[PDB]
Amino acid sequence: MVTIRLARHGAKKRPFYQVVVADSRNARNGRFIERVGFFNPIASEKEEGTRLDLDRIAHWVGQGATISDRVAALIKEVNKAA
Amino acid sequence: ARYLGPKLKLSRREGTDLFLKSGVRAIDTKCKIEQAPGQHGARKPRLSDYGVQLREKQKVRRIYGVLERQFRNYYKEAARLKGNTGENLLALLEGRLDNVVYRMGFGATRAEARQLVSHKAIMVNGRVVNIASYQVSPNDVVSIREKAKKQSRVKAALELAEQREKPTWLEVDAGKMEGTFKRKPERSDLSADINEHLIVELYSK
Amino acid sequence: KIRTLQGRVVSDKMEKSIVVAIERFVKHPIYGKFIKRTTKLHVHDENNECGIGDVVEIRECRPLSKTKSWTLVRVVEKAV
Amino acid sequence: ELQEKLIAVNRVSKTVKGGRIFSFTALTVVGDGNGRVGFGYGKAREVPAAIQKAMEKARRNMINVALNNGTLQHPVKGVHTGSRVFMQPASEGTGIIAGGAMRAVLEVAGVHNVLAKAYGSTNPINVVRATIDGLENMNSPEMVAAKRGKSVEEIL
Amino acid sequence: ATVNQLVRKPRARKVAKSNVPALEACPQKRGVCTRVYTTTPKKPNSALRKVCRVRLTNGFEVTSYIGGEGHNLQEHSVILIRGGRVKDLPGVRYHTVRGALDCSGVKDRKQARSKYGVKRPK
Amino acid sequence: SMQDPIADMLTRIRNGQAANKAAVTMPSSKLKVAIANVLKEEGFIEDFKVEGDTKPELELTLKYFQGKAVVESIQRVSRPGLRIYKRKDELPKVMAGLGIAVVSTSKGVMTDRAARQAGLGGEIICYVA
RNA sequence: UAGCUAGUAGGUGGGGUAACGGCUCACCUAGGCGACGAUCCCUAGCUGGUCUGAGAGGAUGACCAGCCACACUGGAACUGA
RNA sequence: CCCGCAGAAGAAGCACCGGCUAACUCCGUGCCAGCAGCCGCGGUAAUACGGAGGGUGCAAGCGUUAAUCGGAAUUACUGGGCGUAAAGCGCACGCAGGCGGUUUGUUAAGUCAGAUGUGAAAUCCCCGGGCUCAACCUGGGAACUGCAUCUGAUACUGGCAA
Ligand SMILES: [Mg+2]
Ligand SMILES: [Mg+2]
Ligand SMILES: [Mg+2]
Ligand SMILES: [Mg+2]
Ligand SMILES: [Mg+2]
Ligand SMILES: [Mg+2]
Ligand SMILES: [Mg+2]
Ligand SMILES: [Mg+2]
Ligand SMILES: [Mg+2]
Ligand SMILES: [Mg+2]
Ligand SMILES: [Mg+2]
Ligand SMILES: [Mg+2]
Ligand SMILES: [Mg+2]
Ligand SMILES: [Mg+2]
Ligand SMILES: [Mg+2]
Ligand SMILES: [Mg+2]
Ligand SMILES: [Mg+2]
Ligand SMILES: [Mg+2]
Ligand SMILES: [Mg+2]
Ligand SMILES: [Mg+2]
Ligand SMILES: [Mg+2]
Ligand SMILES: [Mg+2]
């Protein structure tokens, strides 16, 4: 039901996703419960590129929230690089 | 989107040398600078206050080669920034890339500087910047790429710039054809014949 | 510590029911004048004690009828 | 050193048995751009004579304004007949934001940054009188501290 | 003026009325010309102004002025009208748009060509 | 009927200054005494005193500097028909600090400068310039 | 547009609902709302916001987002969390 | 996005010029034709009609129309008036309502101070970052002037008692 996934903001051809925990039934860019970070696929050097609040994500997962595949890969990458 | 007409006609109508010619000759030897253009030029126009404000704004615009929409955006930004609105507007205009390359001397006029910038002769911080209105920041380095460093107009304009007065907020090496934007200029460094307050009032009407 | 209101009984002509009036002193949004405003409530009073003119403390509770959702707590200045 | 400015010139008339007689009136304002300003009203048969007489009359009867660095000490209100004027000090660089008569008087008196607005009738003569009156009935920290028996630091 | 009085009866705005009601807040309207004729202006003017009575697509019948020097307008011609009143001509509150559906551009114009629907001469 | 004694007091002060009277007298109350104390400490009147056991009369000795009246303008702000209350942030600046507004805060009546320094709001009795 | 309201306002009991309840029924009481605008008529999706304005305000509710209502017109239930 | 070829070669229009409002002369017409936001123009010298030259303002746009706010302090809370300009009921009594001389005590309702929760994100604003710049996108903050609760102050207003 409650999931953690990416909402696609930004401009044409330059995506910028917003990692938010939301009810699965809502629209992709629609109603969400909480924002837990961001992910810029076209990020350049010296830019964060990916910021995830691991504490809140852990809280929601413990409450039963699911993690979309891409968000899982982002979490893996973050915990592997740092 | 660019004024392609006679430049000395503008200089006469504003009644002042706007530096639209290279400076090899005198503007009095190139035109009748004392007479406004057109058939009824000898007339003595008793321009009103709105007239003087408009003439000042047009003088600054015709000095810098900036159209009205972009100039008004400049004014909005300057008024938004902290400090003094007129000095901020003149600071932005001086921070224009065309203006910078003209000041350092890789161009006889600002039209020639703009032509270089457009035709990709100029590099800021090592990258070719095509956009003429690009705002150079303090400590930026503006150098001419070699394939246009060979061009003779650069050399001739450099000699003319050495002939002219030198800016105090820019440091240039002609042999390397590179310059540094040391700091934002001030009203002490900007020509005191401009009256920015007229422009401020005009755009606040 | 329970959120309660304090008002004046306006009528007691119903069985196990009174209509109190809470008076609130509120600044007018536009003109800044402080204007008196009244809200009329129906209050459930078991034992039918409260008479017209009393000052009553009321607490909001679960619905008890179509229009009654406030219940009596105590009576202050029971003298009419 | 006195900057001078003509605000308005009008053609008034006086009906006589033989016809109409048209004369010209000129309102001018003079000032030293450093806190002294006066206005003059001059009447003549011709415009040059009228402006000359008005300039002389305004060069006389000047008054002193307590200017603080080219700006007003505090908001002032002025009124003469049906013209009511409001003047407020403003930060450096805003320029002089005022209508024509107020613009002329303040520019010649030396105020460089001020927010102004005229209510009621904008008849130039009364607007000039009202703004000059408001500029004159303005008190500075020095005089206010002296008047209340305090120090300027005590007044802040 | 008293605060209490304004509380009991707030300031009530004067309701603006439009000067071109037959347009119904539209920039232009199509109509079918019902009678082309000439009229006489109010004095201090003297001329023969060209006007047309038009039935609009929303049911209104209105008088519209035909500016310029020369019109091919006759009965049953479909024209486009816009707001704008001819001050010295009572009852006329609209203009016909020259260069629009059937109002042809006035011949032999070199200025205000966009205002009179005249193409650029070659 | 007299329904704003504070406004009456300010009106007597204004009229006495316009009529070049040495001193003015009015019926006393503790709010009036507090206001007169504030005016005296801010230097707008030369002195005040109270005379009387059962019906006290407040006498204010007014101040003139160069022939002209010291109080240039004084206007009641909060009035019975419209009470004015201001939070500490929105306390007014009268004549850009050259004058003083008398504010009644929870710790007594004081000037706007004193209330802003003490971090308090309150009712706005009057402006004095 | 100055009076509106008989399930109308409240109460006891039964039934009904996932849930309180005139939600419904029987009986009893004669109430309830209204000049702080009830009822009636006209217009209208609401908001974050957008434009303007020095501000207070005025107009406004396209796109984006939250909520509501509708699915040719009127009515009704079934399946199902 | 970068590199190479060719050659100024493929690329300037719209409105206006009597005052308000920046920018004026000639010719044609002659209360006609026509212009017009307002004032207004035209009856034989028209800077106001039509063309030309010149000029002014914007510029891949420029004008006209429609609509909202502003200017309009012209519904005035901020911020208006009522002898004669529009505007004090013929006059009085008076219910509801609005306002309340002075002192002390108590309460803490209005009022003020602090804290907590909330005031979705986006939007506006500030400091930065990324698209060659800008538009645009975006990190953080501030704001969301509000509401509710708790703890205090009691001057003023309100309640109560004398
Ligand atoms: Mg463009
Ligand atoms: Mg119910
Ligand atoms: Mg005289
Ligand atoms: Mg007027
Ligand atoms: Mg039951
Ligand atoms: Mg509808
Ligand atoms: Mg305004
Ligand atoms: Mg609305
Ligand atoms: Mg079922
Ligand atoms: Mg002119
Ligand atoms: Mg002629
Ligand atoms: Mg319009
Ligand atoms: Mg208004
Ligand atoms: Mg009036
Ligand atoms: Mg009358
Ligand atoms: Mg009478
Ligand atoms: Mg009292
Ligand atoms: Mg309290
Ligand atoms: Mg950048
Ligand atoms: Mg942002
Ligand atoms: Mg928000
Ligand atoms: Mg008391």
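The residue numbers of chain E are those assigned by Swiss-Prot, with the residues present covering 2-123 sequentially.
This deposition comes from electron microscopy, 2.8 Å.
Any Cβ shown, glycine's included, is placed from N, Cα and C.
Copied over from Swiss-Prot:
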type	residues	note
MUTAGEN	E:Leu57 to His	Protein is not incorporated into ribosomes
MUTAGEN	E:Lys88 to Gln	Confers low-level resistance to streptomycin and a 15% decrease in the translational elongation rate
VARIANT	E:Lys43 to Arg	Confers streptomycin resistance but not hyperaccurate translation
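For E:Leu57 (mutagenesis position) paired with E:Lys88 (mutagenesis position), the C-alpha to C-alpha distance reads 22 Å. In the structure as shown, the Cβ atom of E:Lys43 (variant position) sits within 10 Å of 10 other Cβ atoms. Here the C-alpha separation of E:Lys88 (mutagenesis position) and E:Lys43 (variant position) works out to 9 Å.
Looking only at the mutagenesis positions E:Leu57, E:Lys88, the densest Cβ neighbourhood within 10 Å occurs at E:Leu57.
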